Number of protein chains: 2
Amino acid sequence: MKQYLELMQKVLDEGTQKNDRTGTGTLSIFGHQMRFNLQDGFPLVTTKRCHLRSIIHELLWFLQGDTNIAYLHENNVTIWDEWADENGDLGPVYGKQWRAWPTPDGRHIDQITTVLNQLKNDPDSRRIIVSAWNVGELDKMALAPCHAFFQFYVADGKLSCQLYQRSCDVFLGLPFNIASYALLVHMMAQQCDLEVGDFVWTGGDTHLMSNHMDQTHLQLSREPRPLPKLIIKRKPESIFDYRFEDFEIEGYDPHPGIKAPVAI
Amino acid sequence: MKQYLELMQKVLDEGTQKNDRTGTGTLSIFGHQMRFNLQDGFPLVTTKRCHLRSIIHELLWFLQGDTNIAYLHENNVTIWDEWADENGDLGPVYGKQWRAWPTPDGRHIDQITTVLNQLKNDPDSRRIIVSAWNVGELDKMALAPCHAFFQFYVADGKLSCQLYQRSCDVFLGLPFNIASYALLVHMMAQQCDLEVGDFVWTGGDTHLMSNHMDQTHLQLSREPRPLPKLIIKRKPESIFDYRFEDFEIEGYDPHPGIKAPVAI
Ligand SMILES: O=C1NC(=O)N([C@H]2C[C@H](O)[C@@H](COP(=O)(O)O)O2)C[C@H]1[N+](=O)[O-]
Ligand SMILES: O=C1NC(=O)N([C@H]2C[C@H](O)[C@@H](COP(=O)(O)O)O2)C[C@H]1[N+](=O)[O-]
C-alpha cells in the first residue's frame, strides 16, 4: 500500500542506527501516523502475499480473553510459539487485559463490552478506549504489548479507530497489525450498526531490522495493486460469537511472498 | 506557533459538528500529529499570551503524586478548582498514577522513577512508557485523563517524547499541554545527561468549542513571533527536587491574551 511503502522509504531515508535488545541493528524513526479510509477497501498489503488466516485466528483468540496458545494450536497457528512456555502460557498478555483487566479490589474489567456499551449508548464520548498497558502486570507478560492502546470515535454514522503502537517492526509486524485492527473495526461497526470510517495508525519506535535491507529494497520496487474487499458472511448476536468462516476477502491479488529471517 | 495555527485552521476547515457532554457543539477531527524540535526553542504559543506560572506549578504538583489541590492553593493556582470536591480532592488523577499506580497485589508503582532508571541503564528500550490510563481507577477520578499515555525515546544523545492525548480542546487546553510536556522533557534530559530532541504530540478527538469561533478567527490573524528559550537555573539532585524558581523563560514576546468563555 501506498501509505505503507512511503513509511518503508521514510525509515530507509531518515532512520537512525539504533541497537535493539536482540543485538541486531535497526534503522528507527520515532513518531509516525498514517490513515486508511476503510471505505476505500481492506488494508491488506498487496506488495507481498499476507496469509490472513493467522490474523483472523489471533484476533478471535484475543477476543476470547485466552492467553494460552492451545486454541491457536487446534488451528495450527504457530505465530505465538516462540514466546509460550512449556504449558503454552504467555502470561496476562493482550486478550487477558482486553477482557479481564484486574483491579486492586478484586474485579476484572471487560474493556471490549465497555466499549460496545459506549458506542451504542454514548457515541460522542471522547473516552472510548481499550488499553493493554497494565503497568502492574507487565512483569508477568512474555513481552510488553506492542499495540498498546486504542481509541474509538463516532462521527456521522462512521466508526473510526486510532491505535498507538509503541514499537513496530515495519517489515514483519506492521502488515499484520493493520489488518488485525481493520478487521476489529469492521466487527465493531457491524455490531453497533455503524459504517466503517478511518483506521489511524500511530507509531512510536518504528523500525526496520538491519538484516532486512534486501527484502525492503525488493518490496519497494513493487507496485501496489488495488485493495481487496472484506466480506462478513453473517451477523452474530455478539462480538464474541464470530467464527473463522464468517470472513471472506475478495479481490486479493498480491505480489509473491517475501521471507524475512530473524536473528536469535 | 506555526504547527498550532495549522491545526487550528484544519479543525475549522475539516471539523465535523459533534456534540459533547457539556451540550455545546464542537468542531472535531480525529487523529492528528505534530512535532516540535525542542532545539528550535520552547514551544510556548506566542499568538496569545500564556501564563507559564500555572503550567509549572501543575507539573511540579503532578511529580509530587499529590492529587489534593492544597499545594496549588498555597500558590494561588486555581485551574483545578472546578473539579475538586469540598476537601480539595480530585480522586486518583494524573500524579497518583505517575508516582503510585496501584497493583492488585498491594504494590504502588513509581512510573517516573522507572522511566529514569530505563533512560539511564537501557536507553534503547522501546518500552519507556508512563500511562495515566488506569482502567480500574477511572470511576474514582474527577475526570478521565486527557493526556493519557506517553513514551520516551533516545537516539544520538537526544531525548524525544511522544504524548497520546485522547481528547483536546485546541483553544484552551492544547497550548498548556504542549508547554507542560516540553518542560518535562527538559527536566528528564537534564537528569539523564541527554540533549533534548523532539516532542511529538498525537491527538484523538481534537476539537474547538463552537462558542470559540471569534477567538479562533482573531488568533488565526496573528503572526507567530520567534519561540522563547527555556533556562534551568540549577541542576537538582532528583527529578522530584525542582522548584518553581529554577525555571526562566527568555525572549517571550506574545500577542495579547484572548479570553475564551465556557458554558456550564
Ligand atoms: O504485534 C506486534 N508488532 C510488532 O511490530 N512487534 C515488534 C516490535 C519490535 O520489533 C518487537 C518487540 O520488541 P520490544 O519493542 O523490544 O518489546 O516486536 C511486536 C508485536 N507483538 O509482540 O505482538
Ligand atoms: O489537559 C487537558 N487538556 C484538554 O484539552 N482537556 C479537554 C479535552 C476536552 O475538551 C475536556 C475533557 O472532556 P472529556 O474528553 O469529555 O473528558 O477537556 C482535558 C484536560 N484535562 O482535564 O486536564
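Placement of Cβ uses the backbone N, Cα and C atoms for every residue, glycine included.
According to Swiss-Prot, the mutagenesis experiment A:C50 to Y carries the annotation: Shows 0.2% of wild-type catalytic activity, but substrate affinity is not affected. Per Swiss-Prot, the feature (6R)-5,10-methylene-5,6,7,8-tetrahydrofolate binding site maps to A:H51, A:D169, A:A263; the stated evidence is a large-scale study or a structure entry. Swiss-Prot lists A:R126 to E among its mutagenesis entries, and the accompanying note reads: Shows 2000-fold decrease in catalytic activity and 600-fold decrease in affinity for dUMP. The active site, nucleophile annotation in Swiss-Prot covers A:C146. One mutagenesis experiment named in Swiss-Prot is A:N177 to A, and its note says Shows 200-fold decrease in catalytic activity, 20-fold decrease in affinity for dUMP, and 10-fold decrease in affinity for mTHF.
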Nearest of the recorded positions (A:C50, A:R126, A:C146, A:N177) to A:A263 ((6R)-5,10-methylene-5,6,7,8-tetrahydrofolate binding site) - Cα to Cα: A:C146
Cβ-Cβ distance under 8 Å to A:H51 ((6R)-5,10-methylene-5,6,7,8-tetrahydrofolate binding site), same chain, at least six residues away: none
Distance-selected recorded positions near ligand 1 (C-beta under 6 Å), from A:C50, A:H51, A:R126, A:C146, A:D169, A:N177: A:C146, A:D169, A:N177
Chain B, Cβ under 8 Å: which of the recorded positions A:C50, A:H51, A:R126, A:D169, A:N177, A:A263 qualify: A:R126
Cβ-based isolation winner (fewest other Cβ atoms within 10 Å) among the recorded positions A:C50, A:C146, A:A263: A:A263
Euclidean distance between Cα atoms of A:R126 (mutagenesis position) and A:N177 (mutagenesis position), Å: 24
Entries of A:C50, A:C146, A:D169, A:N177 (recorded positions) sitting next to ligand 2, with Cβ under 6 Å as the cut-off: none
Fewest other C-beta atoms within 10 angstroms, as judged across A:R126, A:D169, A:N177, which are the recorded positions: A:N177
Cα separation, A:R126 (mutagenesis position) to A:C146 (active site, nucleophile) (Å, whole number): 23
Assigned element (helix, strand, coil) containing the residue listed as 'active site, nucleophile', judged by DSSP: coil
